[PDB]
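Working notes, structure below.
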Amino acid sequence: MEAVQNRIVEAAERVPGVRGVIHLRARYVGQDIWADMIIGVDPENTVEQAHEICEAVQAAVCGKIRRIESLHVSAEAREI
Amino acid sequence: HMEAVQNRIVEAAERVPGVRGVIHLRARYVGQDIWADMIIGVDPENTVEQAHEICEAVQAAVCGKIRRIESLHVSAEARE
């Protein structure tokens, strides 16, 4: 679980356009992980581009951690 | 009272420029007061920081029109 969270954050931070993981909430349900994450993104990204980054994060994270059964990713403005 | 309040939250939010409808609304009583979370639609081509300014404006408009609202979080998604 601290393992799962570390893996989740690491995978999300490899996605281009992610500026950090701001919040992560994750729980086991049986052998399954349910998770909700907020990523930081460039304030000057369009909402569409931010949505594409979230979509990429969702795909990257689920691809790297097969136990995740459900993951929601949204984005908030964050400065480098 | 809760259904009348929900329709008033929706109408207050929908008069703020740049709001393209309310995608999701959740409202719960915590005390006598209402705590709420909403997702508004916005222009996909707005920047994230522009979207954030719209959400902040929806938060003020709704909380100024409904005194029983104690807490409201507003987040935006791309909509046509």
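FYI, residue positions are counted from 1 along the chain as it appears here.
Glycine is treated like the rest: Cβ placed from N, Cα and C.
Of all Cβ atoms in the protein chains displayed, 12 besides its own lie within 10 Å of the Cβ of A:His72 (mutagenesis position). Per Swiss-Prot, the feature Fe cation 1 binding site maps to A:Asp36, A:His72; the stated evidence is a curator's inference.
Positions annotated as Fe cation 2 binding site by Swiss-Prot: A:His51. There are 19 other Cβ atoms within 10 Å of the Cβ belonging to A:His51 (Fe cation 2 binding site). Annotation note: A:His51 (Fe cation 2 binding site) sits in a helical segment as assigned by DSSP.
The annotation Fe cation 3 binding site is assigned in Swiss-Prot to A:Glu76 on the grounds of a curator's inference. In the three-state DSSP scheme, A:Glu76 (mutagenesis position) is classed as strand. Neighbour density for A:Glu76 (mutagenesis position): within 10 A of its CB lie 18 other CB atoms from the protein chains shown.
When Cβ atoms from all protein chains are considered, those within 10 Å of A:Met37 (mutagenesis position) total 24, not counting its own. In Swiss-Prot, a mutagenesis experiment is listed as A:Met37 to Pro (Swiss-Prot position 250), annotated with the note Severely impaired magnetic response, cells make very few, small magnetite particles, less MamB and MamM protein accumulate. CTD no longer dimerizes, CTD has cannot fold properly and is unstable.
Here Swiss-Prot describes A:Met37 to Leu (Swiss-Prot position 250) as a published mutagenesis experiment; the accompanying note says: CTD behaves like wild-type.
Here Swiss-Prot describes A:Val47 to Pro (Swiss-Prot position 260) as a published mutagenesis experiment; the accompanying note says: CTD dimerizes, binds fewer cations. Loss of magnetic response, still stabilizes MamB. Long-range Cβ proximity for A:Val47 (mutagenesis position), meaning a same-chain Cβ under 8 A and a gap of 6 or more residues, is found for none.
Looking at Swiss-Prot, the entry for mutagenesis of A:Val47 to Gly (Swiss-Prot position 260) says: Nearly wild-type magnetic response.
Among the mutagenesis results in Swiss-Prot, A:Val47 to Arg (Swiss-Prot position 260) has the note: Loss of magnetic response, still stabilizes MamB, CTD dimerizes, binds cations, dimer interface is tighter and twisted. The residue drawn here is the original one.
Here Swiss-Prot notes a mutagenesis experiment, A:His72 to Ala (Swiss-Prot position 285), with the remark: Wild-type magnetic response, no change in magnetite crystal size, number or shape.
A:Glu76 to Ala (Swiss-Prot position 289) appears in Swiss-Prot as a published mutagenesis result, with the remark: Nearly wild-type magnetic response, fewer magnetite crystals of normal size and shape.
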Cβ under 8 Å to chain B, applied to recorded positions A:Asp36, A:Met37, A:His51, A:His72: A:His51
From A:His51, A:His72, A:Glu76, the recorded positions whose CA lies within 10 Å of that of A:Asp36 (Fe cation 1 binding site): A:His72
Of the recorded positions listed as A:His51, A:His72, A:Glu76, the one whose CA lies nearest the CA of A:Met37 (mutagenesis position): A:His72
